[PDB]
Amino acid sequence: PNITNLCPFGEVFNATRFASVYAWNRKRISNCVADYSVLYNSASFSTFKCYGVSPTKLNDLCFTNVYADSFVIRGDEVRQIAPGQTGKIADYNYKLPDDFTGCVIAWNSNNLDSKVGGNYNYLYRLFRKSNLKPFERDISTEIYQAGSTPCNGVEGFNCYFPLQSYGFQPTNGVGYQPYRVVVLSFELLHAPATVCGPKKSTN
Amino acid sequence: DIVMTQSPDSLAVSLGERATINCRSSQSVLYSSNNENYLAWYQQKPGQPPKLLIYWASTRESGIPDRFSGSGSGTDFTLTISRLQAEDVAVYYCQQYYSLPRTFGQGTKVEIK
Amino acid sequence: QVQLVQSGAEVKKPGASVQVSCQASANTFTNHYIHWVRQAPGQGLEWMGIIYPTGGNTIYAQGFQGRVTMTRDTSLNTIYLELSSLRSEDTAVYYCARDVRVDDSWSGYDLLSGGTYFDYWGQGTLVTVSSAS
Ligand SMILES: *[C@@H]1O[C@H](CO)[C@@H](O)[C@H](O)[C@H]1NC(C)=O
Ligand SMILES: *[C@@H]1O[C@H](CO)[C@@H](O)[C@H](O)[C@H]1NC(C)=O
């Protein structure tokens, strides 16, 4: 006995490119035997932070779906990725539910997601009409209205383009470097399914 | 990178009086979700390692007497030592644990009379 | 009965390797992170890195990204340095400061969030480097 199909975690964690936080992607992991012990024992991950279900308990408890929400955020902003937190990333870009069951994986990515001259290809939303609901993948790009006067669809006074650039540099502190993130929000539903742990069969 | 420098480099404190140690951060350490100001205050005597006094902005850690006190929010914070009578001459360090790399302050020496 | 001790004073040549380390009671330091703090005799404190003791996930300051590697030993729960390319600026004391994790919500480790403050420190391990004795 053995696994039938290893889950595409390599496709997510080791992805060639990672999207901005305001347009965070979501890979619907489905119908596969997941090995989480390989992820936990890795020494690269600077933050695992499992919620609800303990990390070692994962390898014999299993669910209907697993969504690997992924984005890039500087290190000090990582704490906002959690239930009940508040902040620019929590309010305007990515809000986790107050009741949550996942594991916010992260790792340093200075050598990949940055270069000598810096990088401006990552964006984040700085203004919005109101707070996000949980898992609200809002990819709005319209000019934000900050007042009563109309903005005329163009930048100006009381009108700011909602997405600003992180703009990293290799000289930034370790807490300010680009840390990739993967969330792994588990789910149950009326339909049974078995995205589940390894066989563990010694024989 | 949460750079930091205390306003008072060194202060001469008359014995038994109250001395304040202002401590300014470059970026606000206040976190909106729980509203706890992330600073802690340390003191090291010569040779010995530093000892924490106040772990959040205000509340003092167990085992220390109630002589010390700290208050403030945002970026302006102060350590107020009251009735400086014992041999508490040392260098006082305030440091952020809001984000890495934990930039401690340059430290200020307190002198008696 | 002090419950945190270091490996004692060390001396090394420039370009050599140094293994300042501190062994501690594993009964309580499975669930506490542990940092490393530098101090030159004339300057203030400086930060070097954080080690989650069991897993060994590590983060280093940008100033020493390519000069230090830190290991573990789950049996003893002791942690080491590998500070290399030693120079006159490297003479300093090295405390393995502890942390207390505040939140009971999340399981697992987080080197960016659950650090909080330095509740306990080790005795100083003064490291000196010179051309000759
Ligand atoms: C996994 O299980 C089945 C055999 O029971 C099949 O997919 C495959 O042979 C097994 N894996 C390998 C590596 O052979
Ligand atoms: C990413 O690649 C490295 C080296 O190619 C490998 O060790 C690691 O297991 C990969 N990631 C995952 C999640 O397998």
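Using Swiss-Prot numbers, chain A covers 330-532, in order.
So this one's electron microscopy, 3.8 Å, going by the header.
Including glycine, each Cβ sits where the backbone N, Cα and C put it.
Among the features that Swiss-Prot reports, domain 'BetaCoV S1-CTD' is placed at A:334-527.
Shown in sequence order, the list is empty: the chain has no residue 6+ apart in sequence with a C-beta less than 8 angstroms from the C-beta of A:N343 (mutagenesis position). Experimental mutagenesis is annotated in Swiss-Prot for A:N343 to Q, with the remark: Reduced viral infectivity.
Quoting Swiss-Prot on the mutagenesis of A:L452 to R: Increased resistance to neutralizing antibodies. Decreases HLA binding to NF9 epitope. Increased binding affinity to human ACE2. For A:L452 (mutagenesis position), the same-chain residues lying six or more positions away in sequence with a CB closer than 8 A to its CB are A:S349, A:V350, A:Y351, A:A352, A:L492, A:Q493, A:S494, A:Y495.
One mutagenesis experiment named in Swiss-Prot is A:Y453 to F, and its note says Decreased HLA binding to NF9 epitope. Increased binding affinity to human ACE2. Secondary structure at A:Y453 (mutagenesis position), taken from DSSP and collapsed to helix, strand or coil, is strand.
Neighbour count (other Cβ atoms within 10 Å of the Cβ, all protein chains): 11 for A:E484 (mutagenesis position). Quoted from Swiss-Prot, the note on the mutagenesis of A:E484 to D is: Increased replication in human TMEM106B overexpressing cells.
Under 8 Å, Cβ to Cβ, and six or more positions away along its own chain, A:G339 (variant position) finds no residue. DSSP gives A:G339 (variant position) a helix state. Quoted from Swiss-Prot for the published natural variant A:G339 to D: In strain: Omicron/BA.1, Omicron/BA.2, Omicron/BA.2.12.1, Omicron/BA.4, Omicron/BA.5, Omicron/BQ.1.1.
Other C-beta atoms found within 10 angstroms of the C-beta of A:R346 (variant position) number 9, with every protein chain shown included. A natural variant is reported in Swiss-Prot for this position, A:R346 to K, and the note states: In strain: Mu/B.1.621.
Same-chain residues at least 6 positions away in sequence with a Cβ under 8 Å from that of A:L368 (variant position) are, in sequence order, A:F338, A:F342, A:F374, A:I434. For the natural variant A:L368 to I, the note given in Swiss-Prot is In strain: Omicron/XBB.1.5, Omicron/EG.5.1.
Swiss-Prot gives this note for the natural variant A:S375 to F: In strain: Omicron/BA.1, Omicron/BA.2, Omicron/BA.2.12.1, Omicron/BA.2.75, Omicron/BA.4, Omicron/BA.5, Omicron/BQ.1.1, Omicron/XBB.1.5, Omicron/EG.5.1. Listed in sequence order, A:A435, A:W436, A:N437, A:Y508 are the same-chain residues at least 6 apart in sequence whose CB falls under 8 Å from the CB of A:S375 (variant position).
According to Swiss-Prot, the natural variant A:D405 to N carries this note: In strain: Omicron/BA.2, Omicron/BA.2.12.1, Omicron/BA.2.75, Omicron/BA.4, Omicron/BA.5, Omicron/BQ.1.1, Omicron/XBB.1.5, Omicron/EG.5.1; complete loss of interaction with host integrins. Other Cβ atoms within 10 Å of the Cβ of A:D405 (variant position) number 19 in total over all chains.
The Cβ neighbour count for A:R408 (variant position), using a 10 Å radius and every protein chain shown, is 22. DSSP assigns A:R408 (variant position) to a helix. Under the heading of natural variants, Swiss-Prot lists A:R408 to S and annotates it as follows: In strain: Omicron/BA.2, Omicron/BA.2.12.1, Omicron/BA.2.75, Omicron/BA.4, Omicron/BA.5, Omicron/BQ.1.1, Omicron/XBB.1.5, Omicron/EG.5.1.
Long-range Cβ proximity for A:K444 (variant position), meaning a same-chain Cβ under 8 A and a gap of 6 or more residues, is found for A:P499. Here the residue is the original one, while Swiss-Prot reports the natural variant A:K444 to T with the comment In strain: Omicron/BQ.1.1.
In the three-state DSSP scheme, A:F486 (variant position) is classed as coil. Sequence-distant contacts of A:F486 (variant position), defined by Cβ-Cβ distance under 8 angstroms and a gap of at least six in the same chain, do not exist. Quoted from Swiss-Prot, the note on natural variant A:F486 to P is: In strain: Omicron/XBB.1.5, Omicron/EG.5.1.
For the natural variant A:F490 to S, the note given in Swiss-Prot is In strain: Lambda/C.37, Omicron/BQ.1.1, Omicron/XBB.1.5, Omicron/EG.5.1. Note: A:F490 (variant position) has non-local neighbours A:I472, A:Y473, A:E484, i.e. same-chain residues 6+ apart with C-beta under 8 A of its own C-beta.
Taking a C-beta cut-off of under 8 angstroms and a sequence separation of 6 or more, A:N501 (variant position) has no same-chain neighbours. A:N501 (variant position) falls within neither a helix nor a strand when secondary structure is assigned with DSSP, and so counts as coil. Quoted from Swiss-Prot, the note on natural variant A:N501 to T is: In strain: 19B/501T.
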Other C-beta atoms that fall within 10 angstroms of the C-beta of A:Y453 (mutagenesis position): 23
Candidates near ligand 2 among the recorded positions A:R346, A:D405, A:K444, A:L452, judged by a Cβ under 6 angstroms: none
DSSP-derived class (H/G/I helix, E/B strand, else coil) of A:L368 (variant position): helix
Chain C contacts among the recorded positions A:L368, A:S375, A:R408, A:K444, A:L452, A:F486 (Cβ under 8 Å): A:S375, A:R408
Nearest of the recorded positions (A:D405, A:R408, A:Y453) to A:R346 (variant position) - Cα to Cα: A:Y453
